[PDB]
Amino acid sequence: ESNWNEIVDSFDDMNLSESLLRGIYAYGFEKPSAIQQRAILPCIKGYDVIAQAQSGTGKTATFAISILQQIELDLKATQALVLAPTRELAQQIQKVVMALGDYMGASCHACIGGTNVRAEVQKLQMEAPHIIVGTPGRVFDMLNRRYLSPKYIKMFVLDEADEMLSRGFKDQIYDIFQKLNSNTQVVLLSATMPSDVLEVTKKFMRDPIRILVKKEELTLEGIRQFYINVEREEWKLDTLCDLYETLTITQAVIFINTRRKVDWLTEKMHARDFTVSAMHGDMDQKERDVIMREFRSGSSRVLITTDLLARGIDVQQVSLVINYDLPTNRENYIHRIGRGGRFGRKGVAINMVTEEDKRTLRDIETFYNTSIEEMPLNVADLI
Amino acid sequence: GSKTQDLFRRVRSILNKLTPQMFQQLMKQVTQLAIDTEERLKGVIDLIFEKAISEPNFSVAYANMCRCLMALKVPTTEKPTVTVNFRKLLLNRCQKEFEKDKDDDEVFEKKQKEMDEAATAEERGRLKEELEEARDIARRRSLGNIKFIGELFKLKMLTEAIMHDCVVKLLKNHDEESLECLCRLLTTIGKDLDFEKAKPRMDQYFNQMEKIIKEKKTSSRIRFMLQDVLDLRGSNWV
RNA sequence: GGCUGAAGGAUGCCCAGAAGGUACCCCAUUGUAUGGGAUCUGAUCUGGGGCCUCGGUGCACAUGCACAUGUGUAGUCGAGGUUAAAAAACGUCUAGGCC
Ligand SMILES: [Mg+2]
Ligand SMILES: [Mg+2]
Ligand SMILES: [Mg+2]
């Protein structure tokens, strides 16, 4: 829930600056998430806020809006600190702030380890960015040598404190707070609500305002799931061809549990006029990101994946998921569909189920408590 | 009878497979389709138009696909001594989709009474969700139709005059949906429309919405898209 | 009862005219809206358009003797004229024509 009882409809009423609105709309934000709905106004006014929500789902975006609103544009200095559990997520959050501040004229930086110290000294001397992200240990190692200004900083921010507690830098943040001022705004957010973070609340942040965002993954009834009674493995590809011949497919996600079938079906489809992008279990993470973004853009209309890889990264702008082979991990089924974010407003699931896997269909239907209707012959109008 | 349905199946398969990169390899398949009856032609055009306005991202490819069938004559079933070119039929669908706005609010009005008739809170909320969902389905259509028309323009199946009387028609209806469509159309046709033969007329279009930009009477998001369009114009449409 | 195809229609192009549009301009009300005008158009209809004259090449013929000249022209390339218009020899239907 939220002890603060102002739940807002959209960004329009949030009384943002026009240039910040231009940045956020150029990014693409239309309707706030729960933390965006509620936890934005408290940090605009200047209150000190504790928050708990899912990471990467716009949770950082809320305080991005708030901080960039509070930042004074005229003064070229560092007015706020941000402390991330790692360095690469700090780079991502700096980039996403740039996505919401390209029209601001402000500046953000990402102080990260494994870098030349005097290079950072000169970069801070030439121009102090209005905000800085980083990790508590190297952030303190950077600040203590007076390479920044711990004076003008008026909003201290912790993100993923549970992860910082895992690193065991409680004394490190203790000293970082001891260095900064007294009456500055403080916001801390965490993935969960453990006892250590709650202890951190009463030590540094005064009069907490609590944001308790409820993570959810069950939207079973929103999305429809049909099955096709194809019994021969060789006829599975013909079944897929029929599906593409009788459906209005925008983009499709092909799930395959194993590895050999992935390349087998990839080559079979590439013989036909399809354009596909395929991911394997022996792949790296970088080229996986390349393939994921390539499919996201739309230059390819088929994404062949394996369940764990789709769990690692997902895109919900797809209107059709073919469960080509039902997963041995029954629970992973909900991950395979991906219903965790109401993605199935109009989304459909297709299970090309071999004969002996009708039993598998049965226990997923019962245990998950769903209803897998049979593929109608006249579904072209229903979808 | 089965021939028409089989042709529809193959056409929909081609449309689903159609992508900008793999374009050429499928085009042979398109030219090898036996479209020789007004019903088959009308159905194929219906499929193409529905796909192209319901999925703007790939519309480019579909637009170019239409160019491959700009000359496909067929005899009308009523009077078999007459012929209908594919272009005449595809454009009529586009124009009919373009001017539904005059009637569009009407159907919403025909449902607006139901908003009053849904007495209880549950019924009222469900009716409101359905009417806004319908409003989304329509706004998504109009935008797709506008982008498709703009894409057909770049392939010269249209001419500058139709764009110049479509932009002005969108702009005269100062409602939000029309201004969004205007932003989309100019964004997709600016480079191929910003010529010296149209320099005076164009010089008013943007100026007009500049007043809109300065009025701030509409929703912010509309102003924001109009600012994007104007800035893209300032940078020679790139 | 099956094969094929007329620049005879239809389609495309060009020209004329009409419905419709017309940001800007002008005129009226006068309210920034409607109506009219002026261009600019015309996703749509109604008509019209398959001209001449000269060369090159090729072809056939007829003469003289493989070669040359004359004649006609291949949906020929050009070069010019003429009418407001000089067209996709046409992802089409027929009248036929044949078995
Ligand atoms: Mg008129
Ligand atoms: Mg005519
Ligand atoms: Mg005639």
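By the numbers in Swiss-Prot, the shown part of chain B spans 754-991.
Every residue, even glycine, has its Cβ placed from backbone N, Cα and C.
Per Swiss-Prot, the features are as follows:
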type: MUTAGEN; residues: B:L768 to A; note: Abolishes binding to EIF4A; when associated with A-770 and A-775
type: MUTAGEN; residues: B:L771 to A; note: Abolishes binding to EIF4A; when associated with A-767 and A-775
type: MUTAGEN; residues: B:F776 to A; note: Abolishes binding to EIF4A; when associated with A-767 and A-770
type: MUTAGEN; residues: B:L896 to A; note: Abolishes binding to EIF4A; when associated with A-92 and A-95
type: MUTAGEN; residues: B:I902 to A; note: Abolishes binding to EIF4A; when associated with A-895 and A-95
type: MUTAGEN; residues: B:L905 to A; note: Abolishes binding to EIF4A; when associated with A-895 and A-92
type: MUTAGEN; residues: B:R974 to A; note: Abolishes binding to EIF4A; when associated with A-976
type: MUTAGEN; residues: B:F977 to A; note: Abolishes binding to EIF4A; when associated with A-973
type: MUTAGEN; residues: B:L985 to A; note: Slightly reduced binding to EIF4A; when associated with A-989
type: MUTAGEN; residues: B:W990 to A; note: Slightly reduced binding to EIF4A; when associated with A-984
With CB distance below 8 Å as the criterion, list the mutagenesis positions among B:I902, B:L905, B:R974, B:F977, B:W990 that sit near chain A.
B:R974, B:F977
List every residue in the same chain as B:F977 (mutagenesis position), at least 6 positions away in sequence, whose Cβ is under 8 Å from its Cβ.
none
With the cut-off set at 10 Å between Cβ atoms, which of these mutagenesis positions ends up with the most neighbours? Options: B:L768, B:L771, B:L896, B:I902, B:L985.
B:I902
Cα proximity to B:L768 (mutagenesis position), best match among mutagenesis positions B:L896, B:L905, B:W990:
B:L905
Find, for the listed mutagenesis positions B:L905, B:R974, B:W990, the residue with the lowest Cβ contact count at a 10 Å cut-off, counting only other Cβ atoms.
B:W990
Cα-to-Cα gap, B:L905 (mutagenesis position) vs B:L896 (mutagenesis position), nearest whole Å
14
When you measure from the Cβ of B:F776 (mutagenesis position), which residues in the chain that are at least 6 apart have a Cβ under 8 Å away?
B:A814, B:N817, B:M818
Rounded Cα-Cα span from B:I902 (mutagenesis position) to B:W990 (mutagenesis position), Å:
18
Taking Cα atoms as reference points, rank the mutagenesis positions B:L771, B:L896, B:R974, B:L985 by distance from B:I902 (mutagenesis position) and give the first.
B:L896
What Cα-Cα separation, expressed in whole Å, is found between B:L985 (mutagenesis position) and B:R974 (mutagenesis position)?
16
What Cα-Cα separation, expressed in whole Å, is found between B:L771 (mutagenesis position) and B:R974 (mutagenesis position)?
33
